[PDB]
Amino acid sequence: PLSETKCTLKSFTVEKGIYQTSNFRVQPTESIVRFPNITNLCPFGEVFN
Amino acid sequence: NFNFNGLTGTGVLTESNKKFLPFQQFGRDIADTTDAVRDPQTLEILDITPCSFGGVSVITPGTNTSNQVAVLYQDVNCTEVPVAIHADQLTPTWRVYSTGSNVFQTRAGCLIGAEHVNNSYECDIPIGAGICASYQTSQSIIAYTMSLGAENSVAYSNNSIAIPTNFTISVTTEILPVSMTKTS
Amino acid sequence: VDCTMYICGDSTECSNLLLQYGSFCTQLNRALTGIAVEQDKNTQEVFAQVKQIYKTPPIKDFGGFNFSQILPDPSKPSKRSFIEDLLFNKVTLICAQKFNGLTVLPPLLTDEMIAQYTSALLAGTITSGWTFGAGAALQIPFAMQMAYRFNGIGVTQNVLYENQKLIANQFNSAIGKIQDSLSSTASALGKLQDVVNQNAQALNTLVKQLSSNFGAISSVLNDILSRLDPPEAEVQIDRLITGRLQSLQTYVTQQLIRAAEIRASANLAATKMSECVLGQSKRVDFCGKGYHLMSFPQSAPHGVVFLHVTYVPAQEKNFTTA
Amino acid sequence: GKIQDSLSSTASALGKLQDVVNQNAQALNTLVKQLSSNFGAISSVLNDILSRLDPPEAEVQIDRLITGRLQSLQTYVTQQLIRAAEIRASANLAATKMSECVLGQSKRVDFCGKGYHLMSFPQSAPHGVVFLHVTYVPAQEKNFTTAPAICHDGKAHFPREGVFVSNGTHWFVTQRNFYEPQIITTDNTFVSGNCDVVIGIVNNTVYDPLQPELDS
Ligand SMILES: *[C@@H]1O[C@H](CO)[C@@H](O[C@@H]2O[C@H](CO)[C@@H](O[C@@H]3O[C@H](CO)[C@@H](O)[C@H](O)[C@@H]3O)[C@H](O)[C@H]2NC(C)=O)[C@H](O)[C@H]1NC(C)=O
Ligand SMILES: *[C@@H]1O[C@H](CO)[C@@H](O[C@@H]2O[C@H](CO)[C@@H](O[C@@H]3O[C@H](CO)[C@@H](O)[C@H](O)[C@@H]3O)[C@H](O)[C@H]2NC(C)=O)[C@H](O)[C@H]1NC(C)=O
Ligand SMILES: *[C@@H]1O[C@H](CO)[C@@H](O[C@@H]2O[C@H](CO)[C@@H](O)[C@H](O)[C@H]2NC(C)=O)[C@H](O)[C@H]1NC(C)=O
Ligand SMILES: *[C@@H]1O[C@H](CO)[C@@H](O[C@@H]2O[C@H](CO)[C@@H](O)[C@H](O)[C@H]2NC(C)=O)[C@H](O)[C@H]1NC(C)=O
Ligand SMILES: *[C@@H]1O[C@H](CO)[C@@H](O)[C@H](O)[C@H]1NC(C)=O
C-alpha cells in the first residue's frame, strides 16, 4: 500500500496523513440465471416426434 | 451476477420480508433502482444490494520516519476484507494488510494495521467518525477517538472573580492568499 | 462519487473506452475529496474555537438565570440540550442512495463531539464570559458578566443589579418562548432543511441520469454489449459515456458552487462565534436585532444556531432637551 | 524572534499559499495532459489524422478531437473561475484585515489574531500576505472574592470603571484585565439609590479624598 500511495502522489516521499489510493469491489463469485419454471408437456414437444 | 427475466444485474441476494403483491414482480426505491426481486420459479422475494464496494485509504506517517502503514476500507465490515481485494496480490506485504491481529471496525469502515487503544489524544491523522490514527506508540500505528481537548472545570462561584497579574505580548502569523498566477 | 463505476458499472469495455478520455474521473474525484475536506475544515473552524473542554459547575447558581434549555441534559442518552434535541428532531433518503457509487455518511466529527464543543463554549461563556476567548479563562459571576455587557452596550451596570431578578425572569421567558417557537414552527430550520433537500435532489438526479439513453439504443451497458456487436457497441457505449460524463461534470460543478456557498456561510458562522459567542460585538444587526449582549451556540444537523440575546428599548418617554 | 525561527524551521507554515500555487500548477499540468488524450479518436496528434486519414473521415476525427479538447478546456476554465472566486474572497478578507488591524485597532474578537489585539505588521509573500497579529493575553491569574457593589453610607456603590475585588481582609477596586488594586473612593465609584435592592452587596468603607483637606 505504501507504493500505491507513492504512485497516487507521484513521489518517492509521502508526508504524514491519509491518502485515498484506489477503490475495491467484491467481484461476482458466480453467475446465476433464473427464469420461470417450465410448464408440463407443452404442445411444442408434442408436435415433434 | 443475477438475471431475472432479462433483469441483468450484480449484487448479493438475500431473503426479503417485503410483501409483494401477487402480480408485482420487481421492486424499486425512490432513486428508481432495483432493491428487491421476485423469484420467477417460486413466490419468494429477495433483496438486492451492492456486493461490498468501497474506497481504500492508506494512513502513513512521514516516510523518513517509518514505512509501515494502515489500510482503511470504507463502509465494509472486516469479515469481507480478505475477499474484498481477492487476496491475490504478492504473498508478503499486501496479504499482511488484508488480515491480522490488529483489526478494528468503525462507522468509517475497517482499519487494519492500527492497534486500537482506549487512550485519547489529539487527532493526528483523521480517519472519520471521531476516530483518528497516530504513529506514536516498539513504535506502531494506533487508532483512537480524538479528544476534543483537555477537561478544565472552571472554579465558578457567585462571589469570586479571577484577575490577571501579568500579561504576554504574543505574536501570531496569519497567512492569506491575495492572488494567483495570471494564466491566459 | 466513484466516477469510473458510475459511468461504467463493472464494464471492462466501457472502462477501456473511458481511458481514452484522459483523467476526467481523476479531477472529479479530486474535486469531491477537496469538497469533503472543505466541509470538515469548516466544521472544525466553526466548532473547534475553544482550546479546552470547559465544564459547568455541578450547581446552577447563576443569580436566577436559567440555562437548562441550552445546557446538556445528563438524563438523555446523548448529552444534548433541550433546544439541541428539538433542532435535531425537527430536521429529518440519503442512506438509500449509496448503491451507484456514493459514500456520504462518514464525517470527521460526530454529533457527540460537536455537542461537547458547544457545551464547552457555553460553559466558558457562562462561567468565564469572553475571557476564555482571548487567553486563560477567568471565572466571574454571571450577574457580573451581564453587568459588564450592559456597561459595554452603554448602559450603566447599576440597572442590572437594581433589576437582576426581572432581567433573569425575562431571559428565562425568552428562552422558553424561542423553544416553543422552534418546536411548533416547522419552518424555523428552513435553511438547513433546504440545503439537505438540495443535496438529496442533486444526488437523486445524478443517480436517475443513468437511465437516460443520451441518444443511445439503451441506457444499460449490458443490452448494448449483448444485442449490438463490438463495431457498433463501441460507438453506442461512447455516446452513453459522453452523456454520463456530461451529467457528472454538471453535478460536480453544482456541488462545487454549493460547497463555495457553504464555505461562505461557515465563515460567517465562525465570525459570529468569535464575535457574538466568544465576545461582545458592536456591529449593528450582526449578532441579532438590538443591542447585542451575548450569544449561545447550539448544534443542529449540518448547521449551527445562535440564540442572540439583545437589549431592546421597550417604553420610551419624551422630554425636552438642550 | 520566535515567529521568525518557527517560520524558518517549519516548512508547512506556508502550506496554504504553496498549496494554492500547487493547485494552479497541477491544473495547468492537467490541461497539458489533456492534449495527449484520444477522446475516442484514432490519434491525439492532428498531423496523424490529417496525413493517415483522408479529409472525409479526417473531418470527423478532428471534430471529435476538438470536442474533447474544448470540453477539457471549459472544465479547466470553470475550475479556474471557482478558484478565482475563492481567491477574491480571500483577498477581500485580507484587505479587511489590513484595514482593521494594520491601519487601526479592531474590537472584533479573534479577527486580528488570538487575544486582545494591539496591532499587526504586514509582510509580502509570493501571491499572498502575512499578518503578524500582536495580542495582549493574560498570563497568570489570581482568584479573589468580589461583590457587585458596596454599601458604605447606606447607599449602594458601583465602580466607575473596574471591579471590586478583595483578598483575605481588605477590599480594593481594580481594572478587569489587570490586577492593579486601588483604594475604594468616591472618585472611582458612583452611587445609585439605597443598598437594600442589590443582591450580594457587602459592607465596606469608601474613603473620601476631601477628608484630609476638610480637616485643614
Ligand atoms: C509576570 O510574567 C512575566 C512574563 O515572563 C515575568 O517576566 C519574566 O520574569 C522572569 C522571572 O523573574 C524573568 O526571568 C529572570 O531573568 C533574569 C535575566 O535573564 C535572570 O537573571 C533571572 O534569574 C530570571 O530567570 C524574566 O526575565 C522576565 N521577563 C521575561 C520576558 O520573561 C514577570 O516576572 C512576572 N511577574 C510580574 C510581577 O510581572
Ligand atoms: C451592610 O451594612 C448595613 C448597615 O450599615 C447592614 O444593615 C444592618 O444590619 C444589622 C444586622 O442585623 C441590622 O441590625 C438589626 O437587624 C434586625 C433584623 O433586620 C432588626 O430587627 C434590628 O432592629 C436591627 O436593625 C441593622 O438594622 C441594619 N441596618 C442598619 C444598621 O442601618 C447590612 O446588614 C450590611 N450588609 C450585610 C450583608 O450584612
Ligand atoms: C415451478 O415449477 C416447479 C417444478 O418443480 C415447482 O417446484 C415445486 O417445488 C415445491 C417446493 O416449494 C415442491 O413441493 C413441488 O413438488 C415442486 N413441484 C414439482 C412439480 O416438482 C415450483 O413450485 C413452481 N413454482 C411456481 C411459482 O409455480
Ligand atoms: C452566592 O452563593 C452563596 C452560597 O450559597 C450565598 O450564600 C447564602 O446567602 C444567603 C443570603 O442571606 C444566606 O441566607 C445563606 O445562609 C448563604 N449560604 C451560605 C452557604 O453561605 C449568597 O447569598 C449568594 N449570593 C451572593 C454571594 O451575592
Ligand atoms: C457487517 O457489518 C455490520 C456493520 O457494518 C456488522 O454489524 C456485521 O457484524 C458485519 N457482518 C459481517 C459478516 O462482517
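We number chain C the same way Swiss-Prot does; the residues here are 736-827, 849-1078, in that order.
Cβ coordinates are placed from backbone N, Cα and C, and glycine is handled just like the others.
Sequence-distant contacts of C:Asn764 (variant position), defined by Cβ-Cβ distance under 8 angstroms and a gap of at least six in the same chain, are C:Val736, C:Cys738. Variant annotation in Swiss-Prot: C:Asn764 to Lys, described as In strain: Omicron/BA.1, Omicron/BA.2, Omicron/BA.2.12.1, Omicron/BA.2.75, Omicron/BA.4, Omicron/BA.5, Omicron/BQ.1.1, Omicron/XBB.1.5, Omicron/EG.5.1; the structure shown retains the original residue.
Variant annotation in Swiss-Prot: C:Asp796 to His, described as In strain: B.1.1.318; the structure shown retains the original residue. According to its DSSP assignment, C:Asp796 (variant position) is coil.
Record note (Swiss-Prot), natural variant C:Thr859 to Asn: In strain: Lambda/C.37. The unchanged residue is displayed. For C:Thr859 (variant position), the number of other Cβ atoms no farther than 10 Å from its own Cβ, over all displayed protein chains, is 18. DSSP assigns C:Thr859 (variant position) to coil, not to a helix or a strand.
Annotation for C:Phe888 (variant position): same-chain Cβ neighbours under 8 Å, separated by at least 6 residues, are C:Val785, C:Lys786, C:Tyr789, C:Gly880, C:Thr881, C:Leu894, C:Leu1034. One natural variant named in Swiss-Prot is C:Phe888 to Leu, and its note says In strain: Eta/B.1.525.
Non-local contacts of C:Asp950 (variant position) by the CB criterion (under 8 A, 6+ apart in sequence, same chain) are absent. Natural sequence variation is annotated in Swiss-Prot for C:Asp950 to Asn, with the remark: In strain: Delta/B.1.617.2, Mu/B.1.621.
There are 12 other Cβ atoms within 10 Å of the Cβ belonging to C:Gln954 (variant position). Secondary structure at C:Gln954 (variant position), taken from DSSP and collapsed to helix, strand or coil, is helix. The natural variant C:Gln954 to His is recorded by Swiss-Prot, whose note states: In strain: Omicron/BA.1, Omicron/BA.2, Omicron/BA.2.12.1, Omicron/BA.2.75, Omicron/BA.4, Omicron/BA.5, Omicron/BQ.1.1, Omicron/XBB.1.5, Omicron/EG.5.1.
According to its DSSP assignment, C:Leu981 (variant position) is helical. Listed in sequence order, C:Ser746, C:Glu748, C:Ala989, C:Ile993 are the same-chain residues six or more apart from C:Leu981 (variant position) with CB atoms under 8 A from its CB. The annotation that Swiss-Prot gives for the naturally occurring variant C:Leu981 to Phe reads: In strain: Omicron/BA.1.
All chains included, 14 other C-beta atoms sit within 10 angstroms of the C-beta of C:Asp796 (variant position). Cα separation, C:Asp796 (variant position) to C:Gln954 (variant position), rounded: 44 Å. Not one of the variant positions C:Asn764, C:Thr859, C:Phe888, C:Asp950, C:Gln954, C:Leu981 has a CB under 6 Å from ligand 4.
Here the CA atom of C:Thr859 (variant position) lies 17 Å from the CA atom of C:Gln954 (variant position). Proximity to chain B, taken as a Cβ less than 8 Å from one of its Cβ atoms, holds for C:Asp796, C:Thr859 among the variant positions C:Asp796, C:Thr859, C:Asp950, C:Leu981.
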